[PDB]
Amino acid sequence: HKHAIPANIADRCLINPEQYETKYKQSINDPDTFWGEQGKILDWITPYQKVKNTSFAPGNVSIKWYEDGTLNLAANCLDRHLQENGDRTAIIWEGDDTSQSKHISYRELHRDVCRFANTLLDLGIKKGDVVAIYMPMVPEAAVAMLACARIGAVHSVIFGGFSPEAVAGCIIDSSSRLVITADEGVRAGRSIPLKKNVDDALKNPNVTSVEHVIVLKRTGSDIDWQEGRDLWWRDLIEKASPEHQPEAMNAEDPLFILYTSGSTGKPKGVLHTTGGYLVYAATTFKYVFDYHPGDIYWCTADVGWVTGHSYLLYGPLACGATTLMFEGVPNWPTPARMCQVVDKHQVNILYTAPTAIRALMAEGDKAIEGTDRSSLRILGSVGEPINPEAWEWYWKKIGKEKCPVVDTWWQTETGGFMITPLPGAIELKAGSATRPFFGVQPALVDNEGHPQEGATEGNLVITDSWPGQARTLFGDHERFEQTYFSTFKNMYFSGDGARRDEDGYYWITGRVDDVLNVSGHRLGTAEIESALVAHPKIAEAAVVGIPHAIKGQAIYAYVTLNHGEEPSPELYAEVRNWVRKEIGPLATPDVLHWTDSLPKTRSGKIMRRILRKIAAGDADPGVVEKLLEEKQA
Ligand SMILES: CC(C)(COP(=O)(O)OP(=O)(O)OC[C@H]1O[C@@H](n2cnc3c(N)ncnc32)[C@H](O)[C@@H]1OP(=O)(O)O)[C@@H](O)C(=O)NCCC(=O)NCCS
Ligand SMILES: CCCOP(=O)(O)OC[C@H]1O[C@@H](n2cnc3c(N)ncnc32)[C@H](O)[C@@H]1O
Ligand SMILES: [Cl-]
Ligand SMILES: [Mg+2]
């Protein structure tokens, strides 16, 4: 069953079926001309000459786009929209408590970004310095990000759910000189400590780069204060000049870093530069959401994730759209909250995650009870696979069967949408990301690297670069080359598996490496295992994900305790909290299976294939029977 393109969308779409085909073909056959023209979606201070200059060569990966051009991301997201749309709302902020909200015009946002840019400069921050941002979903988070970009300071945003230990890990790696946070974040009626977490992270003896902590008073809760080091947001910004001229940044100047979980090791800092990234974010946002001036757009993704960077802030603001930043959760106070927000602000485009969709779907009609939803024209899905059932429920209950759903597949490392439908150009299949975006050349290869043609399945790779591609891993280009370009020579390996049907539509099935999808969040099994083994009483651990009807995968941890230790309610709680302390609550194991029978190879390597099956229910071969019986209990 394929959903046809509705007449209302066909009548106003920026790209129709024929135009998609033509543009895609040119983007592949002649990227220099295609992207040379499309790059004009942004204002450049000095024009670029060279467009595409990339190589996926083994151990010699180099990616550059519009390299000789200069620009400023903040000028593109703010300044250039002032003359004609200064009074237009740039950000609609909806608080956790619906009684709280703000409408921030482009002019107001520009003013605050200018004041905060000067605040950073006066504090000593210069182009190239890394600034850690550990903020909740409040407008100030966007102000800080845009201000860093404006002066060329590389921001390192850290999701508020990261534990103090995880926060320290990011700061140590990036040598951030400044941390911008809030006393507390507000979510689902609860206050989440943030400042206290920063205090604890800074006590780590390995953190030596941080000289100041700017704190926003969001809740006014009693927090510890270190005079001199800590500074109040309000005190600083109110003393800064609202006058700031944007300086030109090179297309390849670093813009931001996002720590992302991988198959092995702890999170690495995926680095994005400026030019190609912004061109790609603005282009994908505009065409995939079919953005028209005046449209009210709402991405539910947290600012701490790449989706928040590209589609909550940068892509939309670059295009002059009104973007909505929601402080809370889709189902608080009630499951109808998301749709109530849609009605309250007359949202025209809604972009959310399958886990959220499934959580609302579990409440049936209570998710739409008392809501209208008529303002919606476009729906979107991101972050993980979505089954036909959830897709249809979303399409019917939320979209009232009138809105195309754009299921966008991409990753932190890709900067923007990679395989996605365009509302007025591609007919939809529930659960399918469909076709590649302009400039994207996907392929499916077997474990040997052989490309598979026609209707088939295999490892998902991208055979050439695209403007928004991550350029490296902070401080470790060698690891960047090995992680993404060594498995299949001359190709970018996504780590995902996928199938392509008879029509050429892609269906992303999920990670084929040891990366999990927990509630729409990317987590490495290795990092959870390392966290567990760090505990004084744990000798070894094997972590696998198991299917979960709501969050996609639940975390199942097989744990071997040292001799002298025994399981107990206390230890069960201590171990679960230990992971929460080492990484954060998102990585807390849902199940702890105590065992001394971990399956291993004769070389001593643990075999997770067998553990994966057992947890789902599906050197010493005797461990299998033992594990099975322990699992039964
Ligand atoms: C459906 C959903 C709202 C459910 O939220 P939930 O009921 O809090 O459950 P989660 O699994 O997200 O959270 C589990 C833990 O993380 C914590 N947590 C979640 N988000 C947090 C945040 N922004 N800051 C701090 N802590 C957070 C919770 O407090 C909880 O910890 P606790 O039990 O110790 O209090 C949520 O999982 C979601 O939005 N998922 C989709 C992710 C997404 O947008 N993906 C697209 C790619 S970004
Ligand atoms: C894109 C925002 C999240 O980026 P992250 O880097 O955190 O995670 C990327 C991974 O999320 C899944 N994923 C993401 N979007 C989809 C999607 N639309 N369908 C299926 N899986 C998806 C894929 O496995 C991919 O390797
Ligand atoms: Cl303040
Ligand atoms: Mg140990």
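Just so it is clear, chain A uses Swiss-Prot numbers, and the residues here are 5-622, 633-647, in order.
Looks like X-ray crystallography, 1.8 Å, at least that's what the header says.
Cβ atoms are placed via backbone N, Cα and C, with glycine included.
All protein chains shown were included, and the count of other CB atoms within 10 Å of the CB of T311 (CoA binding site) stands at 23. Mapped onto three states, the DSSP output places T311 (CoA binding site) in helix. Summarising the annotation, Swiss-Prot assigns CoA binding site to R191, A192, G193, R194, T311, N335, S523, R584.
Quoting Swiss-Prot on the mutagenesis of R194 to A: Results in a 2-fold reduction in the catalytic efficiency for both ATP and CoA. 2-fold increase in the affinity for ATP and 3-fold reduction for CoA. Less than 8 angstroms from the CB of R194 (mutagenesis position) sits no same-chain residue that is six or more residues away.
Record note (Swiss-Prot) on the mutagenesis of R194 to E: Results in a 2-fold reduction in the catalytic efficiency for both ATP and CoA. 2-fold increase in the affinity for ATP and 2-fold reduction for CoA.
Record note (Swiss-Prot) on the mutagenesis of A357 to V: Results in a 2-fold reduction in the catalytic efficiency for both ATP and CoA. 3-fold increase in the affinity for ATP and 3-fold reduction for CoA. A357 (mutagenesis position) has a Cβ environment of 24 other Cβ atoms inside 10 Å. The secondary structure of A357 (mutagenesis position), as reduced to three states from DSSP, is coil rather than helix or strand.
Here Swiss-Prot flags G387, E388, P389, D411, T412, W413, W414, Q415, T416, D500, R515, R526 as ATP binding site. Taken residue by residue with DSSP, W414 (ATP binding site) is part of neither helix nor strand, so it is coil. In the structure as shown, the Cβ atom of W414 (ATP binding site) sits within 10 Å of 24 other Cβ atoms.
Swiss-Prot lists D517 to P among its mutagenesis entries, and the accompanying note reads: Results in a 2-fold reduction in the catalytic efficiency for both ATP and CoA. 3-fold reduction in the affinity for ATP and 4.5-fold reduction for CoA. Taken residue by residue with DSSP, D517 (mutagenesis position) is part of neither helix nor strand, so it is coil. Sequence-distant neighbours of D517 (mutagenesis position): residues of the same chain at least 6 apart with a C-beta under 8 Å from its C-beta are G266, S267, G499.
Here Swiss-Prot notes a mutagenesis experiment, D517 to G, with the remark: Results in a 2-fold reduction in the catalytic efficiency for both ATP and CoA. 2-fold increase in the affinity for ATP and 10-fold reduction for CoA.
For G524 to L, Swiss-Prot lists a mutagenesis experiment annotated as follows: No acetyl-coenzyme A synthetase activity. The Cβ neighbour count for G524 (mutagenesis position), using a 10 Å radius over every protein chain in view, is 21.
Experimental mutagenesis is annotated in Swiss-Prot for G524 to S, with the remark: Results in a 2-fold reduction in the catalytic efficiency for both ATP and CoA. Almost the same affinity as the wild-type for ATP, but 9-fold reduction in the affinity for CoA.
The secondary structure of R526 (mutagenesis position), as reduced to three states from DSSP, is extended strand. Experimental mutagenesis at this site is recorded by Swiss-Prot as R526 to A, annotated: Results in a 2-fold reduction in the catalytic efficiency for both ATP and CoA. 3-fold increase in the affinity for ATP and 4-fold reduction for CoA.
Marked as Mg(2+) binding site by Swiss-Prot: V537, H539, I542. Within the same chain, the residues at least 6 positions away from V537 (Mg(2+) binding site) whose Cβ sits under 8 Å from its Cβ are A543, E544, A545, listed in sequence order. Under the three-state DSSP scheme, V537 (Mg(2+) binding site) falls in the helix class.
A C-beta separation below 8 Å, combined with a sequence spacing of at least six in one chain, links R584 (mutagenesis position) to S167, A591, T592. Quoting Swiss-Prot on the mutagenesis of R584 to E: Results in a 2-fold reduction in the catalytic efficiency for both ATP and CoA. 3-fold increase in the affinity for ATP and 8-fold reduction for CoA.
Classification of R584 (mutagenesis position) by DSSP places it within a helix. Looking at Swiss-Prot, you'll find the mutagenesis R584 to A noted as follows: Results in a 2-fold reduction in the catalytic efficiency for both ATP and CoA. 2-fold increase in the affinity for ATP and 7-fold reduction for CoA.
Cβ environment of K609 (mutagenesis position): no same-chain residue six or more positions apart lies under 8 Å away. The annotation that Swiss-Prot gives for the mutagenesis experiment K609 to A reads: No acetyl-coenzyme A synthetase activity.
Gap between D622 and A633: 10 residues not modelled, C-alpha separation 22 Å. When the CA atoms are compared, no binding-site residues among the candidates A192, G193, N335, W414 lie within 10 A of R526 (mutagenesis position). Less than 6 Å separates the Cβ from ligand 2 in the case of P389, drawn from the recorded positions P389, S523, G524, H539, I542 in sequence order.
Contact annotation for recorded positions (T311, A357, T412, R526) versus ligand 1: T311, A357, each with CB under 6 Å from a ligand atom. Under the three-state DSSP scheme, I542 (Mg(2+) binding site) falls in the strand class.
When other Cβ atoms within 10 Å of the Cβ of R526 (mutagenesis position) are tallied across all protein chains shown, the result is 21. With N335 (CoA binding site) as the anchor, the candidate recorded positions are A357, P389, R515, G524, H539, and the one with the nearest CA is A357. With respect to their backbone Cα atoms, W414 (ATP binding site) and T311 (CoA binding site) stand 9 Å from each other.
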